[PDB]
Amino acid sequence: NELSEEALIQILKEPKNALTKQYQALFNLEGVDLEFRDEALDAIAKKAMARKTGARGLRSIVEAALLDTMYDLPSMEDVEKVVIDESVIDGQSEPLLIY
Amino acid sequence: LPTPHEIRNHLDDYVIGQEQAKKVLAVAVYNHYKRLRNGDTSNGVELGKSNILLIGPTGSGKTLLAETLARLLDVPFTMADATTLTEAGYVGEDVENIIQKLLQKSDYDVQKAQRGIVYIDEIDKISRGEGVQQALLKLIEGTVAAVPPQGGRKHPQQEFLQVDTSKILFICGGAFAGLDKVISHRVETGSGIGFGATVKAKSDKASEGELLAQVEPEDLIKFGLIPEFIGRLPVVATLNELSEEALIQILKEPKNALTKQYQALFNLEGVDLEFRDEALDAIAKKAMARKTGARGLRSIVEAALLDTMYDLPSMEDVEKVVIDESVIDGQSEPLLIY
Amino acid sequence: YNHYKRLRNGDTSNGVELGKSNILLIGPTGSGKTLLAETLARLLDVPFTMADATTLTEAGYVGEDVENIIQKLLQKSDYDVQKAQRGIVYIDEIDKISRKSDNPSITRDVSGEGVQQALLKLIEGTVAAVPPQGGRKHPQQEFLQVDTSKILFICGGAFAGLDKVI
Amino acid sequence: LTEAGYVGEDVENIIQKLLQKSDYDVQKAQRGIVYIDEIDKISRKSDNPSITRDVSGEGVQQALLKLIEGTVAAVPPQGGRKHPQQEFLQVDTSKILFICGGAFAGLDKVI
Amino acid sequence: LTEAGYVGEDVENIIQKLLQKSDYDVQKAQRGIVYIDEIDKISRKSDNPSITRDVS
Amino acid sequence: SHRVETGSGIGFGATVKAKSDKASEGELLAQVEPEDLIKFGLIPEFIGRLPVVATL
Amino acid sequence: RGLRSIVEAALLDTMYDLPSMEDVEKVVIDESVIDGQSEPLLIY
Amino acid sequence: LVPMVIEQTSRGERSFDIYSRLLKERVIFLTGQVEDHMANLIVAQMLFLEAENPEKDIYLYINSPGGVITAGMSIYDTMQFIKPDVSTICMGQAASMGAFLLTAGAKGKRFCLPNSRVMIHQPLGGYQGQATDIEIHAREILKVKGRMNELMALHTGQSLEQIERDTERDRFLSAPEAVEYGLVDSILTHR
Amino acid sequence: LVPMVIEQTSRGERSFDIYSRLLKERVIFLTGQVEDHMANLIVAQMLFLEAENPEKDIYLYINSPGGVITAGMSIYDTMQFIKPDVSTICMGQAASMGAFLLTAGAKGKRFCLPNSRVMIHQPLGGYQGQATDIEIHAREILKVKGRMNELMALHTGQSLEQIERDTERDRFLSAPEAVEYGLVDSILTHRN
Ligand SMILES: Nc1ncnc2c1ncn2[C@@H]1O[C@H](COP(=O)(O)OP(=O)(O)O)[C@@H](O)[C@H]1O
Ligand SMILES: Nc1ncnc2c1ncn2[C@@H]1O[C@H](COP(=O)(O)OP(=O)(O)O)[C@@H](O)[C@H]1O
């Protein structure tokens, strides 16, 4: 059967090779923690349905939101953790940073 | 592995006018190299490859960005053309040959070859042979490729070297000229022929740059790209255009600038070479007329200096040579100093 | 589970032979059809490989031959026909092989119906000559005889438009 | 099976397989039985003009015409041990029984 | 010229021919010139079923 | 020619190109570019390695 | 060949869980099982 | 004979008539005397475009010496009913019914060419029969007159009294005069 | 009937109409009595060509005996509105309205055949009804007369007084006389 919006949200976190875990692992090895809030996860799934990209699109949506921070995170120092919210998903708001 | 900021700094010296695309390439290529740096992946979670998709006009610097990265971080680099694969016959043999070409520069080392950066161009052309995309997507997925070691008259079937393309970064460059219209129809007013419709095709091209930045998967499927292929290219970097002013900068600002290259050849000859500011725009004007972007710059200057290069060795005691806009036009001959 | 049990029947205390049962995964694109095949290779003990049906073509043409499928399965099996016979195979994009609408057959479809006619004997089980490595079918004396009777096949494709038919 | 001079397998490969069962004994193979499945597949596509060469189809049928009645087939000497001194085995198929079989889909419409 | 390992020819022999003219002196050999006539003839072609492989 | 051919118009004020002055080998090969050579079959990397082009 | 498909569907559920199930000595299939309304009877 | 135009896109090439090609651009051509059949065709175009996209604006080129009043109301009501803003551009001329549709366009999206002529007049009608039936039809047409004047006053912004005196007899107007009167918003002199 | 023609392009063979084929080359045919229906067809052709290439010129071939002013005036405003220049060629004849569109073409691009006849006259119309209505319609047509003469003087370059006197009655002008009057610029005698 075809995937649903709620199923896409589950795919973001429940799978062993979940996209959230992959990006978190990339941040964790760098030495900075990463956290994806529930509001951000639901927004990401909606964007995939809005663009009709589907399950594969999850990588593209996450890439845009973390594009700015990934570029500046190595240069920055004393960053204990990064947080993403629904506002950051659309792009209007800047990513929350924890020192 | 230099930081994303450092990668952009090095790219700025070699390429200019693509700062936005450089950031996308820098952060994306950094993560892939970081993934290779952390290739051990002791944890169960396995990081996924992020393939970049370059969308820009002809002669905008797509290819130059590929090899420049390899020069910074020594890794094998190979180029390919989608048009070559349009035949759609025995596509498997052609795609694995790309790995064989990469292995030639990687000393036929699977580990070193896996870290190479592959580049492809003219992707828009295949969009509509549809079959090539079906086979091409498998290469981006990451699959083992059987390649014979250093050629060889004959070798056992097992002897063939096996390289996994899962760890290779693929950059599928392209130039989607007609995609701008599709985006305007979705973002701007649908009308394109009425009185109210915006048909102000001044040809300035400034608006197209911002318009291409709003590229989404919806416009790609309209162009003919299959959704499966689009999904494997999450990262997208857009080059707007090379401006006439920027073309003047490209002539002299880059490290291995065209003027510096010719000056070096003339320097060993013993005669100084000079280019006036008016002369630089003349080359840019001729280059823009050709519509080949920065590619035409080499031909224009080469033709301008063809005559002097032939006769200047015969001339003796020539202390210096100067070039002006008239010389580029061809009406005049460059000044000679003694 | 049945696949492994069939291998366990090699003793053949009883003359009855356990015939295989192939699977046909029909689902929309992006539903994890390809993912299911990749997630099995991790635990699968027997050789497993993946291919694309679109590339395959009828014999005697420049496109491809169905016998090449076994070549990929031999790579994982270390080119050992003994163990390769007990492997599993996955064929993606089988939907494209469907016959075109109202074809008079004068066109002599190579990408479609021709591929199906060749696979028939392959799936049911028959000795298939396999080139040693990356070579076209030709008078070359060296050929690998691999029996597909025990090589299970799982054909997965997205039959777009089938919903309207149903 | 395909017509000679093309990528597909040659018709003579059948005699080679029969020899393998006979341990490359021409006498045993010459009196062996052969079965050809899916014979319906190699059929002209109801196109008598024959504008294009049907190498996999009509070409196979034409090649098979002389084999069934009898021909001095050529095959590798012994398991393709080596190319030097080929001395391709000569096998007469005049006494080799052939049993073709296939599912002729659409024949009912013709009858 | 043909692909290596075939009856036609090997590309590497071109360097050996240049040495014979210069008496195998690596110093002067590097300063030699090469002229490959009929270069267009080896232009890429599509695959042929009848032909075993496209060596050229 | 297919790439640099402007085409002949049909109107009264358009410019008609007769077969006599259609084109010639001279002045046509001079406008050769790497893209056209690739269609012939040459590898793009090979063309890039040959910047100097002498057209007769 | 169609016979195999019919039997596979009927025995799909039992084969899936019968190995894990304990103290099961025999299984019975009836006409209702072929229809799919009922599950095959399990003998313990 | 309408000419055929070829539209070239990545998917392929399609052939369309000149009117259908412009229809893709949300351009409807109102021409000739207004009637039930032509008006029904315009209505079908409005609904079709609304379905394709209910946000993009629709353009309407008006060139007609008026026509049936009932057919005109169908077009006017349809424009207001659908969410998309319907722009109106006067080409050549716009008589009583054409002018009513012209000024009925969305506020700020009403245009007219510099040499266009706009004429407005009261409704025209007639009935033959018994005196009792005449009184019925006379009241009906008078109600239509008051209703049309009220609608014209709303879009133009002129007072109802001013609209009544002006529309008692034929009043030819020019593009600049229409702007001050309120029938149109601006003139499209050049691009 | 209209004869079909084949256009050879890399995409494949394309069967075009004789008029549609010329429309692809930015050629518009204005033939017959000018009316609202044909004018909207020409207007659509102009707008379509503007979108394809606003830089390239458009060639309008005028062979007609004239017609309605309102319909003809919608074509004049369209030509001036669009950015591309509209070249006008006179074939056979160009009456009052056909001549206004002919002279309305882009400066330097207006052409006329050597044997073509260009006739210009003042607007003609009529009304029936009460005296009050006659005054309204009489004033309207006179304003149109001044409006048309003002524009005609602008393109031709002649003074308004001269145009008014010359257009008081039917005046036939040959191709060379039209050049001096200013209606056209050059005569296309033979292809060069
Ligand atoms: N900023 C720049 N500095 C120096 N050279 C440039 C710059 N931009 C473009 N070029 C030159 O233009 C050429 C464009 O090549 P390529 O990217 O292959 O063309 P295309 O993108 O059309 O395929 C390069 O070889 C490069 O030398
Ligand atoms: N439940 C799921 N969890 C994670 N990924 C999924 C899931 N379902 C589908 N996918 C995604 O779908 C992709 C594989 O599907 P695809 O190869 O497009 O199927 P097909 O090619 O047969 O249409 C994978 O990249 C995977 O990330």
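Numbering of chain H is taken from Swiss-Prot, so the residues present carry the numbers 16-206, in order.
This entry, so its header tells us, was determined using electron microscopy, 3.1 Å.
Each residue, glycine too, has its Cβ placed from N, Cα and C.
Cβ neighbours of H:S111 (active site, nucleophile) (same chain, under 8 Å, six or more residues apart in sequence): H:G81, H:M134, H:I135, H:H136, H:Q137, H:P138. Annotation comment: Swiss-Prot describes H:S111 as active site, nucleophile, evidence class a curator's inference.
Within 10 Å of the Cβ of H:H136 (active site) there are 19 other Cβ atoms, across all protein chains. The active site annotation in Swiss-Prot covers H:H136 (among others) and rests on a curator's inference.
Summarising the annotation, Swiss-Prot assigns active site to H:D185 (among others). Non-local neighbourhood of H:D185 (mutagenesis position): H:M134, H:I135, H:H136, each in the same chain, at least six residues away, with C-beta under 8 Å from its C-beta.
H:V17 (mutagenesis position) carries neither a helix nor a strand DSSP state and counts as coil. In Swiss-Prot, a mutagenesis experiment is listed as H:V17 to A, annotated with the note No ClpA-ClpP, little ClpX-ClpP complex forms.
Taking the Cβ of H:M19 (mutagenesis position) as centre and 10 Å as the limit, one finds 19 other Cβ atoms among all the protein chains shown. Under its mutagenesis entries, Swiss-Prot includes H:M19 to A with the note: No ClpA-ClpP, little ClpX-ClpP complex forms.
Same-chain residues at least 6 positions away in sequence with a Cβ under 8 Å from that of H:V20 (mutagenesis position) are, in sequence order, H:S30, H:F31, H:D32, H:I33, H:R36. For the mutagenesis result H:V20 to A, the note given in Swiss-Prot is No ClpA-ClpP or ClpX-ClpP complex forms.
A 10 Å cutoff on Cβ-Cβ distances gives H:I21 (mutagenesis position) a total of 17 other Cβ atoms nearby, all chains included. Experimental mutagenesis at this site is recorded by Swiss-Prot as H:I21 to A, annotated: No ClpA-ClpP or ClpX-ClpP complex forms.
The DSSP secondary structure for H:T24 (mutagenesis position) is coil. A mutagenesis experiment is reported in Swiss-Prot for this position, H:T24 to A, and the note states: No ClpA-ClpP, little ClpX-ClpP complex forms.
The mutagenesis experiment H:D32 to A is recorded by Swiss-Prot, whose note states: No ClpA-ClpP or ClpX-ClpP complex forms. Cβ neighbour count for H:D32 (mutagenesis position) (all protein chains, 10 Å cutoff from its Cβ): 15. Under the DSSP three-state reduction, H:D32 (mutagenesis position) is assigned to strand.
For the recorded site, H:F126 (mutagenesis position), the DSSP three-state label reads strand. H:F126 to A appears in Swiss-Prot as a mutagenesis experiment; the accompanying note says: Little ClpA-ClpP or ClpX-ClpP complex forms.
Among the mutagenesis entries in Swiss-Prot is H:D185 to A, noted as: Loss of protease activity, forms ClpA-ClpP complex. Classification of H:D185 (mutagenesis position) by DSSP places it in coil, neither helical nor stranded.
Contacting chain I by the Cβ rule (under 8 Å between Cβ atoms), the mutagenesis positions H:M19, H:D32, H:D185 reduce to H:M19, H:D185. For the pair formed by H:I21 (mutagenesis position) and H:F126 (mutagenesis position), distance between Cα atoms is given as 29 Å, rounded to the nearest Å.
Annotated pair H:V17 (mutagenesis position) and H:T24 (mutagenesis position), C-alpha to C-alpha distance, rounded: 22 Å.
Between the mutagenesis positions H:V17, H:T24, H:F126, H:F126 has the most other Cβ atoms inside 10 Å of its own Cβ, all protein chains included. Listed recorded positions: H:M19, H:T24, H:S111, H:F126. Those with a CB under 8 Å from a CB in chain B, in sequence order: H:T24, H:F126.
Between H:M19 (mutagenesis position) and H:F126 (mutagenesis position), the C-alpha separation comes to 28 Å. A gap of 32 Å separates the Cα atoms of H:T24 (mutagenesis position) and H:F126 (mutagenesis position).
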